[PDB]
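Below is one structure, written out as structure tokens; the observations come after it.
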There are 2 protein chains.
Amino acid sequence: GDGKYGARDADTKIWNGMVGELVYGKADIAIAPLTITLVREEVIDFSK
Amino acid sequence: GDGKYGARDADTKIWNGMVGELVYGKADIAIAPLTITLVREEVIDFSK
Ligand SMILES: N[C@@H](Cn1cc([N+](=O)[O-])c(=O)[nH]c1=O)C(=O)O
């Protein structure tokens, strides 16, 4: 929707982007050039 | 114990090396230049 990868807002604590459409249930699997980071490995699972 | 990395025998179905000393309960964690492969992930978990 918002055309973004994914990072957490510092204020609203709201995850946006691809990651956001996962943790909020709006999608099941994410296939895109998403970068494996720490804060992301905490909220979602990553393949190799 | 055998100085090997970790591969499975095709005849006897045994795991040698560090993968083996993990799957057979000899060690708790394998910190070494151990290549992440499809067959190795199938018996022991790998970190990123
Ligand atoms: N690390 C690899 C084993 N391994 C090691 C070396 N090495 O010693 O640099 C190599 O050249 N090639 C190889 O397959 C593995 O874990 O399978």
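We number chain A the same way Swiss-Prot does; the residues here are 467-514, in that order.
Placed from the backbone N, Cα and C atoms, the Cβ positions cover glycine too.
Annotation for A:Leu504 (mutagenesis position): no spatial neighbours, criterion Cβ-Cβ under 8 Å with sequence separation of six or more. Classification of A:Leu504 (mutagenesis position) by DSSP places it within a helix. As a published mutagenesis entry, A:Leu504 to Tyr appears in Swiss-Prot alongside the note: Promotes dimerization. Strongly reduced desensitization.
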